[PDB]
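Q: Okay, handing you the structure first.
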Amino acid sequence: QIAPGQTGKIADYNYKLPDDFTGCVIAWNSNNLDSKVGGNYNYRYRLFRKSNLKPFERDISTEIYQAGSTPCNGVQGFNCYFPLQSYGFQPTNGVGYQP
Amino acid sequence: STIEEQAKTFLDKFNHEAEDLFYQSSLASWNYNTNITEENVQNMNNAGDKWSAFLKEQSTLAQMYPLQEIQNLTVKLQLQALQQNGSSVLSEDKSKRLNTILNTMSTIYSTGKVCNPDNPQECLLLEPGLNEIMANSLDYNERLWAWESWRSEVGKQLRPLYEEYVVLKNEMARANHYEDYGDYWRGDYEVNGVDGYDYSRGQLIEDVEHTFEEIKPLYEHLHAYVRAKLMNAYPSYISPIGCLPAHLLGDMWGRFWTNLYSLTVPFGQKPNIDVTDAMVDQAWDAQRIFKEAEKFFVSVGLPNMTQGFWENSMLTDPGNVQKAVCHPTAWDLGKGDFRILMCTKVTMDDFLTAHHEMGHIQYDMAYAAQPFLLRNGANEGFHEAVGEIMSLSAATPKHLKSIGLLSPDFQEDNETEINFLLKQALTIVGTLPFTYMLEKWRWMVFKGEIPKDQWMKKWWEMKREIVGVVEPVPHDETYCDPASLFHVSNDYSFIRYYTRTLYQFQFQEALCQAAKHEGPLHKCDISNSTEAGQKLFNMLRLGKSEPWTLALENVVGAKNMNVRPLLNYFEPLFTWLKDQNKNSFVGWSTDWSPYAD
């Protein structure tokens, strides 16, 4: 999902590449370092956002996400969720989902 | 603003939280089965309860999103399972007492045993003890002692525990707006929301009953042939138009007749196909057994196995220090982690079982891209059906000669294949009557059509009419036959085995039409053919996200189950059995009994 004019959860709600982006991409398997026995929750992500992030925009706001019109006020409940979610990391996970 | 947006939001966050707890719950069971330790036994309960209570907590929020305002089919299917409250609908007492009955009935099954009448000191448990002895036992009294005495302390003692299981489970179906508990299992086939593909729950009783009528002419000939070979042993108790004893079926419950293949061999003067002696000379181990099967899925176009799959496999049991269950099982946890726990010896069955155990893993790879709640087979019969089509292709002499197991000069003719069809017929044609018989009985008892006193009266009354089996010793309503069965005592679906036979054969006939194979069906081999894999891969990745009636049309082109592929694959055997039964009477009568003369 990382590329000019892409879509998806991580692209829209986390990191997006503008259509004119001239840079490059590099990735390698971290399963031998990040992933450990029992799981590593230190690496999280933003699951829900009221809209799509703009090009080269970073928002760390932890404010609760409101799905409907039901007030939240920072208290989890019906139609109220916590946007940040932790990536499950263990060495037994499939290569496709390896960090 | 609309409930649709709120429903999809609840479903997106549910897959992530459920995938983490579900993976840890299944991972805990893996370490418990691979190694028996005090730490793994507790981890399975903690991880199992954490995931079990997760659905109970999510079910409360799932009932707050009615499905009437959701116009998406994929959204309602995900919430269809979450809308169910499980045991929450039951009363506090009925909810807690239900687990006690399941654990009590399951404990007596494993702890149940029958002491040797001749050796009161030695007392052998049913599994393996009672299941192994009854397999090769040719004695009339030896088989009757363990078969008759088991249900005395089991069937009779499990009757009060089974009665509660019937009343408790019914309260759950009524709270779910189901006609009865019997309709609860039929809900797996329920199809609604698509015009023209709708499948009613009650339609299953008519399909299973309508398709069984066409199997009668094939089973009647197969039953008359088995009774002719065994008629010389006991002509008094075995009548020509009567039924065969219930304890002579070859095992405890008479589920599979494969054990009788030895004495039922039509031709003993010709060799049989076996890879045991061939693999020994080739010097192959469990490491190369799975590797040879992995190349088979690649020939049809299916992706290979991940590196972690073959590295984490368990090829044997390292003694009693670290012990595991040798029962072949395909464990799918999540996050791309696939493993198989089996004890791998050198045999012709392990090679065929390798393709079956790998079929489940290969089947889980197609729909793995679907949501957590959308990852599953279209029904309960497609799980083991997709794995049987792979084993049927390996048992063909063409596939064995390809890799070099069977000699290239081996003569293949009618005498050679006729003996092979009989071996597969006992395991296939033998389970069908027993499956429709036992499954139909549970639906009648749960529906309330059979009073408590007629449970056993209707059990054997319908047994001679369906499978044509009579009881040597008459039993009263105290005994419970299904109570001793594994699936009946463990609260598992017993109907999935009947439909598996019709589904595995439909794909066999459809996949062979894409590969353009000619000749008999049992001669077909899907290896080296990449056209059949592309057609089956479409449905493999669909899972239960789409109605099984629609997905089945894209493969075999049928909207329901059909027995036609059952007659063609068994056609060569039916033509031969019809001639051998001319001197005997085809069929049986329900008015004959071994104790009634």
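Per Swiss-Prot, chain A residues shown: 409-507, in order.
The backbone N, Cα and C atoms fix where each Cβ goes, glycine too.
In case it's useful when we look at the structure, here is the feature table from Swiss-Prot:
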{"type": "VARIANT", "residues": "A:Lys444 to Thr", "note": "In strain: Omicron/BQ.1.1"}
{"type": "VARIANT", "residues": "A:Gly446 to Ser", "note": "In strain: Omicron/BA.1, Omicron/BA.2.75, Omicron/XBB.1.5, Omicron/EG.5.1"}
{"type": "VARIANT", "residues": "A:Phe456 to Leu", "note": "In strain: Omicron/EG.5.1"}
{"type": "VARIANT", "residues": "A:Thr478 to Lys", "note": "In strain: Delta/B.1.617.2, Omicron/BA.1, Omicron/BA.2, Omicron/BA.2.12.1, Omicron/BA.2.75, Omicron/BA.4, Omicron/BA.5, Omicron/BQ.1.1, Omicron/XBB.1.5, Omicron/EG.5.1"}
{"type": "MUTAGEN", "residues": "A:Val483 to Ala", "note": "Increased resistance to neutralizing antibodies"}
{"type": "VARIANT", "residues": "A:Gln493 to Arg", "note": "In strain: Omicron/BA.1, Omicron/BA.2, Omicron/BA.2.12.1"}
{"type": "MUTAGEN", "residues": "A:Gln493 to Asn", "note": "Reduced host ACE2-binding affinity in vitro"}
{"type": "MUTAGEN", "residues": "A:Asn501 to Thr", "note": "Reduced host ACE2-binding affinity in vitro"}
{"type": "VARIANT", "residues": "A:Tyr505 to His", "note": "In strain: Omicron/BA.1, Omicron/BA.2, Omicron/BA.2.12.1, Omicron/BA.2.75, Omicron/BA.4, Omicron/BA.5, Omicron/BQ.1.1, Omicron/XBB.1.5, Omicron/EG.5.1"}
Q: For the recorded positions A:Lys444, A:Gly446, A:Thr478, A:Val483, A:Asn501, which residues show a Cβ-Cβ distance under 8 Å to chain B?
A: A:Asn501
Q: Give me the CA-CA distance between A:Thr478 (variant position) and A:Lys444 (variant position), in Å, as a whole number.
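A: A:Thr478 (variant position) to A:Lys444 (variant position), Cα-Cα distance: 39 Å.
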Q: Rank aside, I only need the closest one: which of the recorded positions A:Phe456, A:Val483, A:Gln493, A:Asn501, A:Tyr505 has its C-alpha nearest to that of A:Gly446 (variant position)?
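A: Nearest candidate: A:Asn501.
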Q: May I ask for the distance between A:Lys444 (variant position) and A:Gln493 (variant position), taken between their Cα atoms and rounded to an integer number of Å?
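A: Cα to Cα, A:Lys444 (variant position) and A:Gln493 (variant position) are separated by 18 Å.
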Q: Within its own chain, what residues at least 6 apart in sequence put their Cβ under 8 Å from the Cβ of A:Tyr505 (variant position), listed in sequence order?
A: A:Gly496
Q: Starting from each candidate's C-beta and looking 10 angstroms out, tell me which of the recorded positions A:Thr478, A:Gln493, A:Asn501 has the most other C-beta atoms.
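A: It comes out as A:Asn501.
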Q: Using DSSP, would you call A:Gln493 (variant position) helix, strand or coil?
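A: Looking at the DSSP assignment, A:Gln493 (variant position) belongs to a strand.
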Q: Please report how many Å separate the Cα atom of A:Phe456 (variant position) from that of A:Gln493 (variant position), as a whole number.
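A: The separation of the Cα atoms works out to 10 Å.
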Q: Using DSSP with the three-state reduction, classify A:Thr478 (variant position) as helix, strand or coil.
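A: In three-state terms, A:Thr478 (variant position) counts as coil.
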Q: Reported as an integer number of Å, what is the Cα distance between A:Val483 (mutagenesis position) and A:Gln493 (variant position)?
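A: Cα-Cα, rounded: 17 Å.
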Q: Between the Cα atoms of A:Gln493 (variant position) and A:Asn501 (mutagenesis position), what distance do you get, rounded to the nearest Å?
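A: Here the two Cα atoms lie 18 Å apart.
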Q: Including all protein chains displayed, how many Cβ atoms other than that of A:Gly446 (variant position) lie within 10 Å of its Cβ?
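A: That number is 8.
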